[PDB]
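Q: Before I ask anything, let me first share the structure, which is written out below as structure tokens.
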Amino acid sequence: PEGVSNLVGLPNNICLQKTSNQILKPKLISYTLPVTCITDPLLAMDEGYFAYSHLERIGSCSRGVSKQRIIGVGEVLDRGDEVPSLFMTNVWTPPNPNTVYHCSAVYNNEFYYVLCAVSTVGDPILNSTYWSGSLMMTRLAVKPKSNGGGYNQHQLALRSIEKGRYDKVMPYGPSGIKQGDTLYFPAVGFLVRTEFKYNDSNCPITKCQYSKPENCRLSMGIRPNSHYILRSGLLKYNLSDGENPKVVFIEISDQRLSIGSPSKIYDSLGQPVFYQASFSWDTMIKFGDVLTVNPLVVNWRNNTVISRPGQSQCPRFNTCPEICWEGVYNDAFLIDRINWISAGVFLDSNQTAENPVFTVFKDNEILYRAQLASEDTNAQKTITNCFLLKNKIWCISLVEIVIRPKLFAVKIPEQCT
Amino acid sequence: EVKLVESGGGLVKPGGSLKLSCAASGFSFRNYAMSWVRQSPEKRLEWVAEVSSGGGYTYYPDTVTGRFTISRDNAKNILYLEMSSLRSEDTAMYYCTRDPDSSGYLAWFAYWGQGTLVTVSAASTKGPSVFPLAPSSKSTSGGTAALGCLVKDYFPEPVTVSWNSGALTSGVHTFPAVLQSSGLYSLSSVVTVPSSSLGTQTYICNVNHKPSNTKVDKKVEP
Amino acid sequence: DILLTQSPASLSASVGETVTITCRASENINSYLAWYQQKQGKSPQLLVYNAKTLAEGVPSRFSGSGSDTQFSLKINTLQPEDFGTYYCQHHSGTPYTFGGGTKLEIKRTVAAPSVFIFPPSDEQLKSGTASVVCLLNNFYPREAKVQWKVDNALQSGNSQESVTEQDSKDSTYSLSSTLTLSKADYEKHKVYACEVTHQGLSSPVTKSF
Ligand SMILES: *[C@@H]1O[C@H](CO)[C@@H](O)[C@H](O)[C@H]1NC(C)=O
Ligand SMILES: *[C@@H]1O[C@H](CO)[C@@H](O)[C@H](O)[C@H]1NC(C)=O
Ligand SMILES: *[C@@H]1O[C@H](CO)[C@@H](O)[C@H](O)[C@H]1NC(C)=O
Ligand SMILES: *[C@@H]1O[C@H](CO)[C@@H](O)[C@H](O)[C@H]1NC(C)=O
Ligand SMILES: *[C@@H]1O[C@H](CO)[C@@H](O)[C@H](O)[C@H]1NC(C)=O
């Protein structure tokens, strides 16, 4: 195809061997987007278009005054020298920036749809027993037209929500997928703790001498006595389900179960792939091909080399079941399915979040890496999407670094020197 | 809710006879005309019989005339199709259909039953052996493991495969049957599962060959 | 009689694209033309009748037009569940005749198949024949070349192929191939290989035993 295309078919060969060579040359491409403090980044990419979101806050990046929500879409052009960049095309700013949360983006047929939570009671993850179940869904034209009216920007009607045994459902991750006319956003189900069916004998504590069988069940919520547990999953939107289609929750299977965290479903090489932040004691990266979208079943990787920084209770590389809700979202994007090679930006430090490194890896072997900064520089969230330009695998990572997001374009190299 | 249910289809020797029946519910049967439509093995659709609502007026193509006879019981809400002198070229799936009005003739079919399968064949019914398709460990590309059942050497169509009595559906691929050179049908039903479930979830495939009065349940084990 | 001629024979279109099928009556049939969609092993489902009238609960993305001798059906905003065979029937009077059908496949991005190879079961070997089974799982396009070689010996005429019908939600096919040989010819060889050539496989993939 022309310009930027999804990672499908038979892409140009890539370096398939472990090498300390410096063969990844990232490129700072942030300059083609908007710059106070900036948290809650969203980067979704698909079919040559992209979606971006953030909240510009006043002073403190934790509790400052919410200045603005930016929900924006655009195209991924070859910027002029065979390097891809994001060029905004259509920006929407909610009226009330501090009632919009946990936005999640999916592209379908020259529209981005973005699913957010509406809350007048704070971050629903933190005030769940008080959060109204409400959801807002915005459709943005990726390439708006002159008097485009509703085509350019439209606020779709989120009438009904089918949620099974779940009190309330919510988007929880940057990007999702489409299958035909059905959008699957990555979501989380709030379940009353007392209905949560769990076999404590399946909490894996064999080599864990200070654990106890019931930490897993306990750290399925943000406190061990938390009113809800969070189960990750899919929110399903069927665009041909009438006037106002419903959203339907799909829970993730119980295999390698961990607290609902911010997650991501993405297509790669024709088939869907899932990623779940390790916000709990299971700190080894959770991702793998989707076996089936519904029920949601994910052939998790037995990955032994990639993890996330955490706090002192569940640090990097922790495996033992512990009571903890800590960690950062550092997603990865599968670039090669035959050999299961993937790229993402992870933070190379044990209990401090710092030193972001763009990394290409196997299940139990990092192949080649490339620091995006100095070992001192604190990073928090990383979102990585990969795609084809002139048939060459590239990746765009948003890497949080006060804190503001900065975008890197890293071409996956073919030779190993 | 309109419902039509065919029944009585089967294996018949070239020259024999059969009477198919269709039960109807969900609409006032007596005021509608009805029709029988069949589908050849090559999937060409072919209309066979029309009867007025009163049952006085029956219409037929040349191809089945004087061999078939459409009839109707407005008391028990049942439509019938008496077929005789059966030829190998009437081997077809047989759907009973509702007309849009009482007298028909200019009729499309908004309602069809599930069909009933008539095989006009010299051959004799033979029930199948159902074999386990073993998941190997050479299987486990990407951590998904595949298991199934081979329903082999039977006659005539159809057989039904279930898994875990209908509990297991997603992942299942019951394939069309293939006509072996020996002249019996064979089909294969597979389901793909988390390789991690292999040791801890037993998978029982439920085959049913209604003609031969077979049902087996071969448990597939690793 | 009345002859309906459907064009085209078959058809492949992407989700969202608009599709159109035409049907041509041998002789004037007014607007007495009907349209059905049929998927696998199910009674055909009435879409259009009276050339232009939609049936109950048929999506409005289905339209039909025509009169006299030429008619057509339209599906705009094609949908993954719109695969099947589409037949036209005339109801201008008896005998009713249908058209040969138009086979509609949903077009999607390429998708390489998973391959699993199944060894003949002991139960089956006690009977005196062995069938080895290969499954190509959830691939697109349909077109694959499966080959059994037995001991790097290309096999032929001892194999049969059965293809799933296109999946309703993601438009993938699946394939099983059955290599069938007697318990004697099965003793005789070492390499039992399944080889799969596909658009999304740069190199043919082989599972074997
Ligand atoms: C949750 O919302 C309720 C209702 O406004 C309030 O009483 C409570 O303080 C809130 N909790 C927070 C903001 O943590
Ligand atoms: C939970 O799993 C263990 C592991 O076999 C088992 O012994 C225990 O009885 C299970 N409890 C249930 C199923 O209630
Ligand atoms: C979307 O809706 C249509 C009709 O409502 C249905 O036929 C189709 O299967 C649905 N797709 C899903 C549920 O993925
Ligand atoms: C610190 O990093 C080392 C890597 O050399 C790792 O093996 C160790 O487990 C880490 N320590 C903690 C407490 O996580
Ligand atoms: C991961 O390991 C489990 C056993 O620990 C195995 O059953 C599963 O298939 C493996 N998954 C992958 C993708 O390798």
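One-based numbering along the chain as shown.
Cβ atoms here come from the backbone N, Cα and C positions, even for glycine.
Okay, these came from Swiss-Prot:
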VARIANT   A:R69 to K (Swiss-Prot position 248)  In strain: Isolate NiV/KHM/CSUR38
VARIANT   A:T93 to A (Swiss-Prot position 272)  In strain: Isolate NiV/MY/99/VRI-0626
VARIANT   A:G148 to D (Swiss-Prot position 327)  In strain: Isolate NiV/KHM/CSUR38
VARIANT   A:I229 to V (Swiss-Prot position 408)  In strain: Isolate NiV/KHM/CSUR38
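Describe the structural context of each listed feature in the structure shown, including burial, neighbouring residues and relevant distances.
A: DSSP assigns A:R69 (variant position) to a strand segment in the three-state reduction.
In the three-state DSSP scheme, A:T93 (variant position) falls into the coil class.
Neighbour count (other Cβ atoms within 10 Å of the Cβ, all protein chains): 13 for A:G148 (variant position).
Taken residue by residue with DSSP, A:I229 (variant position) is part of a strand.
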Q: Fewest other C-beta atoms within 10 angstroms of its own C-beta: which of the variant positions A:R69, A:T93, A:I229 fits that?
A: A:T93
Q: Return the whole-number Å distance between the Cα positions of A:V35 and A:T36, the residues flanking a gap of 5 unmodelled residues.
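A: Roughly 9 Å, rounded to a whole number, separates the two Cα atoms.
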Q: Just to be sure I understand the break: A:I401 and A:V402 bracket 6 unmodelled residues, and I want the straight-line distance between their C-alpha atoms in Å.
A: 8
Q: Can you tell me which of the variant positions A:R69, A:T93, A:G148 is spatially closest to A:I229 (variant position)? Compare CA atoms only.
A: A:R69
Q: Would you identify the secondary structure of A:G148 (variant position) according to DSSP, in three states?
A: coil
Q: Roughly how many angstrom lie between the C-alpha atoms of A:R69 (variant position) and A:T93 (variant position)?
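A: The separation of the Cα atoms works out to 5 Å.
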